[PDB]
Amino acid sequence: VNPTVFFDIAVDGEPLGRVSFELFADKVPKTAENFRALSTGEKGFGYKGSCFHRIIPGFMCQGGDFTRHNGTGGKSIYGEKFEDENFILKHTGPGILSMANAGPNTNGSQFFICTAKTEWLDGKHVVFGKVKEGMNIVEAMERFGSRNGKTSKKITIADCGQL
Ligand SMILES: CC(C)[C@@H]1NC(=O)C/C=C/c2cc3cc(ccc3cn2)[C@@H](C)OC(=O)[C@@H]2CCCN(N2)C(=O)[C@H](C)NC1=O
């Protein structure tokens, strides 16, 4: 039942590999649906062509700002922002897929993929999925990050959709 979505990642326009995610629609259906629909593009906007604007190795990779490409933009399928659905799931380790935000009830389209356990984010960012296949590609993406998060090459979602 839980949907699977994929990202095809490129590095300076060169294909790197595919990352796939299980979205926990059974526990966070509204949040999972937003990510699913942004991944297919079915509403007329979404993640295809967008970049990962911040990659901190040993922490996380952040993306999903498809309108300003720098962390200041993005929007949900429900409007500019939507509420924190619940905090049932925790940031348990690498691979966790979770919503980025600017405060309570400000979810849009930005998200992050954990590359470490980030337990201090529990109860503040809505976890809604996990990497299924392609964690090795996330690890490869991490090598283009830096301590301050600026990437050393452009890391893009060249294609995305639902499997
Ligand atoms: C509108 C944006 C969705 C929203 N924007 C703002 O809240 C305004 C803040 C911008 C900002 C936050 C920065 C945070 C870090 C490093 C550099 C930053 C540079 N700029 C480290 C400590 O933390 C992260 O990387 C964390 C990891 C978890 C994901 N995650 N980032 C967020 O959900 C941040 C908190 N929220 C935004 O990105």
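Numbering, chain A: per Swiss-Prot, residues 2-164 in sequence.
Per deposition record, X-ray crystallography, 1.5 Å.
Cβ from N, Cα, C; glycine included.
Look at Swiss-Prot and you will find 7-163 tagged as domain 'PPIase cyclophilin-type', backed by sequence analysis.
Under the DSSP three-state reduction, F60 (mutagenesis position) is assigned to coil, being neither helix nor strand. Residue environment of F60 (mutagenesis position) contains 17 other Cβ atoms, counted within 10 Å of its Cβ in all protein chains. In Swiss-Prot, a mutagenesis experiment is listed as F60 to A, annotated with the note Loss of ability to stimulate MAPK/ERK phosphorylation.
Sequence-distant neighbours of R69 (mutagenesis position) (same chain, 6+ apart, CB under 8 A from its CB) are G75. Here the residue is the original one, but Swiss-Prot notes a mutagenesis experiment at this spot, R69 to A: No effect on peptidyl-prolyl cis-trans isomerase activity. Reduced interaction with BSG/CD147 and ability to induce leukocyte chemotaxis.
A sphere of 10 angstroms centred on the C-beta of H70 (mutagenesis position) encloses 17 other C-beta atoms. DSSP assigns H70 (mutagenesis position) to coil in the three-state reduction, placing it in neither a helix nor a strand. According to Swiss-Prot, the mutagenesis experiment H70 to A carries the annotation: No effect on peptidyl-prolyl cis-trans isomerase activity. Reduced interaction with BSG/CD147 and ability to induce leukocyte chemotaxis.
Quoted from Swiss-Prot, the note on the mutagenesis of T107 to A is: No effect on peptidyl-prolyl cis-trans isomerase activity. Reduced interaction with BSG/CD147 and ability to induce leukocyte chemotaxis. Neighbour list (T107 (mutagenesis position), Cβ cut-off 8 Å, at least 6 residues apart, same chain): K82. Under DSSP, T107 (mutagenesis position) is assigned to coil, being neither helix nor strand in the three-state scheme.
Annotation for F113 (mutagenesis position): same-chain Cβ neighbours under 8 Å, separated by at least 6 residues, are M61, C62, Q63, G64, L98, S99, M100, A101, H126. Taken residue by residue with DSSP, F113 (mutagenesis position) is part of a strand. One entry in Swiss-Prot concerns the mutagenesis experiment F113 to A. Its note says: Reduced ability to stimulate MAPK/ERK phosphorylation.
Secondary structure at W121 (mutagenesis position), as computed by DSSP, is helix. Looking at Swiss-Prot, you'll find the mutagenesis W121 to E noted as follows: Loss of peptidyl-prolyl cis-trans isomerase activity.
Over all protein chains present, the Cβ of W121 (mutagenesis position) has 9 other Cβ atoms lying within 10 Å. Experimental mutagenesis is annotated in Swiss-Prot for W121 to H, with the remark: No effect on peptidyl-prolyl cis-trans isomerase activity.
Listed in Swiss-Prot is the mutagenesis experiment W121 to A, annotated as follows: 200-fold decrease of sensitivity to CsA. Reduced ability to stimulate MAPK/ERK phosphorylation.
A mutagenesis experiment is reported in Swiss-Prot for this position, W121 to F, and the note states: 75-fold decrease of sensitivity to CsA.
Sequence-distant neighbours of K125 (mutagenesis position) (same chain, 6+ residues apart, CB-CB distance under 8 A): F88, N102. A mutagenesis experiment is reported in Swiss-Prot for this position, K125 to Q, and the note states: Acetylation-mimetic mutant; no effect on its interaction with TARDBP.
Among the mutagenesis results in Swiss-Prot, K125 to R has the note: Loss of acetylation and interaction with TARDBP. The residue drawn here is the original one.
Quoting Swiss-Prot on the mutagenesis of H126 to A: Loss of peptidyl-prolyl cis-trans isomerase activity and interaction with HCV NS5A. Loss of ability to stimulate MAPK/ERK phosphorylation. DSSP gives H126 (mutagenesis position) a coil state; it is part of no helix or strand.
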Q | Rounded Cα separation (Å) that holds between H70 (mutagenesis position) and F60 (mutagenesis position) | A | 20
Q. What count of other C-beta atoms do you get within 10 angstroms of the C-beta of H126 (mutagenesis position), across all chains shown?
A. 21
Q | Of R69, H70, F113, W121, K125, mutagenesis positions neighbouring ligand 1, Cβ under 6 A | A | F113
